[PDB]
Amino acid sequence: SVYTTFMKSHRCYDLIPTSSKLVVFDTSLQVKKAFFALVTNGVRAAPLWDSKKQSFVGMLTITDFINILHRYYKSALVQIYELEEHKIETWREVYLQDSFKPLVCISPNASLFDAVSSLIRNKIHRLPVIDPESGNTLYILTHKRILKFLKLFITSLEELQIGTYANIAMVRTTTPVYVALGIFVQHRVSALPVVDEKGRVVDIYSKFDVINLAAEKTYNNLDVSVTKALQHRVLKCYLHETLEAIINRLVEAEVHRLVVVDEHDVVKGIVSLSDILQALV
Amino acid sequence: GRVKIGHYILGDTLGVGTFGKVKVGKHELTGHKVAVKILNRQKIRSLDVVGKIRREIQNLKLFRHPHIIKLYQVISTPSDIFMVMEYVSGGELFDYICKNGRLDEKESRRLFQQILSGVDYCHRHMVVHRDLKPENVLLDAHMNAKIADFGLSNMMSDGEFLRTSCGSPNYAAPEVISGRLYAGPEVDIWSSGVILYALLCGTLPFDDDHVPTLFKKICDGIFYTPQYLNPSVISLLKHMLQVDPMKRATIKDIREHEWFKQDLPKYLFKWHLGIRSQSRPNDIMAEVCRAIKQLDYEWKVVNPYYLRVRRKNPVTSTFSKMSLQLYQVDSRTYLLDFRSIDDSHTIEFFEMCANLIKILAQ
Amino acid sequence: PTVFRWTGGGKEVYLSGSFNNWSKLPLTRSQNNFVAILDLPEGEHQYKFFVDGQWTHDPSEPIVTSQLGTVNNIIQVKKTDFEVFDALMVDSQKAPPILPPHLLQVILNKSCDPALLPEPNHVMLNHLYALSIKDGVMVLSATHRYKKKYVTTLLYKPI
Ligand SMILES: O=C(O[C@@H]1O[C@H](C(=O)O)[C@@H](O)[C@H](O)[C@H]1O)c1c[nH]c2cc(Cl)c(-c3ccc(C4(O)CCC4)cc3)cc12
Ligand SMILES: Nc1ncnc2c1ncn2[C@@H]1O[C@H](COP(=O)(O)OP(=O)(O)O)[C@@H](O)[C@H]1O
Ligand SMILES: Nc1ncnc2c1ncn2[C@@H]1O[C@H](COP(=O)(O)O)[C@@H](O)[C@H]1O
Ligand SMILES: Nc1ncnc2c1ncn2[C@@H]1O[C@H](COP(=O)(O)O)[C@@H](O)[C@H]1O
Ligand SMILES: [Cl-]
Ligand SMILES: [Cl-]
Ligand SMILES: [Cl-]
Ligand SMILES: [Cl-]
Ligand SMILES: [Cl-]
């Protein structure tokens, strides 16, 4: 494949920007402060450093916030005492017990293809780039960045059949955040489309929209509907559209996944940035 | 009976540079002329400039800019070191300006662009030629500028300032005459501004027989702008001759200035630092040493304010270095700066620093 | 090639040496220095000077006294003497400084990508900067360069 050969040649480094910011958290940091720091710094994921281990043990992302929130929400009347007073490691101990998952990483000199493969290989969205002489984490490689790069160099959806179209995880307008978070946990998918009284799609609650709870300090109430939640702030595609023009749509709007819908604006499936880079590997 | 080096017959002494005589060389056959800097090994070892020259050669041997004198080859002998370089008939730009008057807006602009391009090349190569003057700007038969004495030049290393107070006091930056610390290019800009004034006016902007008032003027950044001077270039000089390096024109801001841009040829071109304590400097340094050993960290005392400390990693079993330096901020306060020394590196550096801070003054 | 310089006055000065079968070679005078340059094989060579009717040696240069009491200068032209960097390596054998304003020009405080930052002046790289310890947690930061790119890493560390 022409795309696959081009990715096999380009070094990760070529995608690292001129001057970037990196936020690293010591595992002994109180996990609440940890999420609050993501919001304040304007970052979606951060590497973790165990001082006793003297190495990067993992990554702290929004899924971790979703996970805690769901595993530990009791009600709006009580504090998530757990979240409020728990360290990153105290929770990493709980979250990953007899089930163990090491740190996944790439080298700047390592291939772009090698990196794209590593994301699907370990089923992740954030990849830390580490230089082996320094051991220093330099950048966090994301699907959105790799795709914007491939699309920068690029000079039907029903025929190629790309994306997930069967047993699609979605919520209603009325659905509480807690319920929705529980879905993100059981299904393990980036976003959930919001459907009306009819199967038609009105909005979309993303793994992202879950940070506003951290940001606005509103996580203490998860009984609130998904629409109530999304009030702080739609994009669709059809099966009768070319992949080149559909890839073009995702990067021009800088969206992590597009909705495959019918004429009556009723859900048919979803085509993630994930699936795209895979089909091109 | 002709004295030769390479196949060039050593002729007349063109001048005496920073570290040695400069003589003409006319090729045995072709008649080609070269500029030959003679560095006596025994003398370059007397002044402890042996390292300086090693670096100077290294840099200049890989540089290739049209407005910087080319270093053809360096010939070593048991006795002396011969730097074969490009010869230019025109000689000092200084004498040009002495002989002829000041240059016309058009002619001056050309030569300023030419000079600045080279100055830029240097910087773009971590080299900062301090001592930049009309006396070190040479001209060829076609009136093209040529930067020449890299004896006072220095390197720019990530995280360090230079101290040496180099060059003629007329062209010397206020911070250089002040003997304060500097990054490097700002002091080359301050000189280039003086060069620009000299081209346009044919005199020096800061100049007096009374040396203390020459210095007052420099630190007061005050110079006279003659009535013939174009307000746009006056503007450029006002920006280039700032006493504050933080407020001074950058090689980019000059490039962007409309006077410069005109007919310009294509060929050219809530955070806190460290910890701040109000104690007596001697107490501060004693406190750092009594805390560094309180962490079992190996160190070397450079200055009574510079300290090079090393730490053994208890896990990865790897050495990690850092440099500690005290500066005077206020007339009332001081601050301990932490610099990382290159051989996770960055994280281990932070940990190293952190430990100290928790047991230290603001 | 080796340099032969006679420092001190004279009308006529010559170099006799083992290299030129002790023939009188005339050194050209510039000023108070009389010089000649000639390549000699990597070996031992003895020489003397014929300075205005008298035969001398440079007292400052190494000599050798003969079984016959002949005093001549000596020169061991070493392999190392030929190559510049080989020779330069062989040749090598208060008040607190004021705070440079540069170290206060940071890239974090001063729509757009929050991860993306301005390019720094080389002078502020590897320097430790920190934020006030609020909530018993220290926040350290530093900009480091890897190749032609830069990374400002900030550690959230409890104390
Ligand atoms: O002049 C020298 O040193 C000076 O010593 C002074 C002192 O104390 O004596 C200082 O004051 C002064 O600053 C210093 O540079 C030299 C050091 N090494 C040398 C090697 C050579 Cl080959 C020549 C050389 C080259 C061509 C001609 C000719 O002109 C070509 C025909 C004769 C003549 C002589 C000169 C030197
Ligand atoms: N490189 C990595 N190494 C180890 N664990 C990781 C890595 N990246 C993410 N994780 C973990 O994978 C899980 C899912 O994260 P992810 O899908 O990448 O987040 P998000 O979609 O919000 O960016 C989390 O438990 C996170 O801690
Ligand atoms: N709402 C959804 N329901 C079901 N699958 C989905 C949904 N959103 C994304 N996916 C799939 O989840 C996988 C991982 O993608 P993502 O987490 O969206 O980056 C891909 O195979 C997607 O097609
Ligand atoms: N198909 C879509 N249509 C509209 N908004 C979307 C869509 N997909 C994601 N978003 C929004 O994109 C933002 C960032 O989410 P994420 O794409 O996971 O980074 C959120 O505000 C989402 O609601
Ligand atoms: Cl001179
Ligand atoms: Cl001639
Ligand atoms: Cl010429
Ligand atoms: Cl002048
Ligand atoms: Cl002598």
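Residues 79-171, 201-217, 222-270, in that order, are what chain C shows, numbered as in Swiss-Prot.
Cβ atoms are placed via backbone N, Cα and C, with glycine included.
One mutagenesis experiment named in Swiss-Prot is C:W100 to L, and its note says Partially inhibits glycogen-binding. C:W100 to G appears in Swiss-Prot as a published mutagenesis result, with the remark: Abolishes glycogen-binding. What Swiss-Prot says about the mutagenesis result for C:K126 to Q is this: Abolishes glycogen-binding. Quoted from Swiss-Prot, the note attached to the mutagenesis of C:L146 to A states: Significantly reduces glycogen-binding. Swiss-Prot gives this note for the published mutagenesis C:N150 to Q: Significantly reduces glycogen-binding. Where Swiss-Prot documents C:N150 to K as a mutagenesis experiment, the accompanying text is: Abolishes glycogen-binding.
Known features from Swiss-Prot, placed on the structure.
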{"residue": "C:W100", "record": "mutagenesis position", "DSSP class": "coil"}
{"residue": "C:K126", "record": "mutagenesis position", "DSSP class": "strand"}
{"residue": "C:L146", "record": "mutagenesis position", "DSSP class": "coil"}
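Across the break of 29 residues that separates C:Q171 from C:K201, the C-alpha atoms are 29 angstrom from each other. Just so you know, of the mutagenesis positions C:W100, C:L146, the Cβ with the fewest other Cβ atoms around it within 10 Å is the one at C:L146. Across the fold, the C-alpha of C:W100 (mutagenesis position) and the C-alpha of C:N150 (mutagenesis position) stand 11 Å from each other. Using a 10 Å Cβ-Cβ cutoff, C:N150 (mutagenesis position) registers 21 neighbours. Note that 4 residues are not built between C:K217 and C:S222; their Cα atoms stand 14 Å apart. Residue pair C:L146 (mutagenesis position) / C:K126 (mutagenesis position) shows a Cα separation of 15 Å.
When the alpha carbons of C:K126 (mutagenesis position) and C:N150 (mutagenesis position) are compared, the span between them is 5 angstrom.
Here the Cβ of C:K126 (mutagenesis position) has 21 other Cβ atoms within 10 Å, regardless of which shown protein chain they belong to. Checking the mutagenesis positions C:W100, C:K126, C:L146, C:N150 against ligand 1, not one has its Cβ under 6 Å from it.
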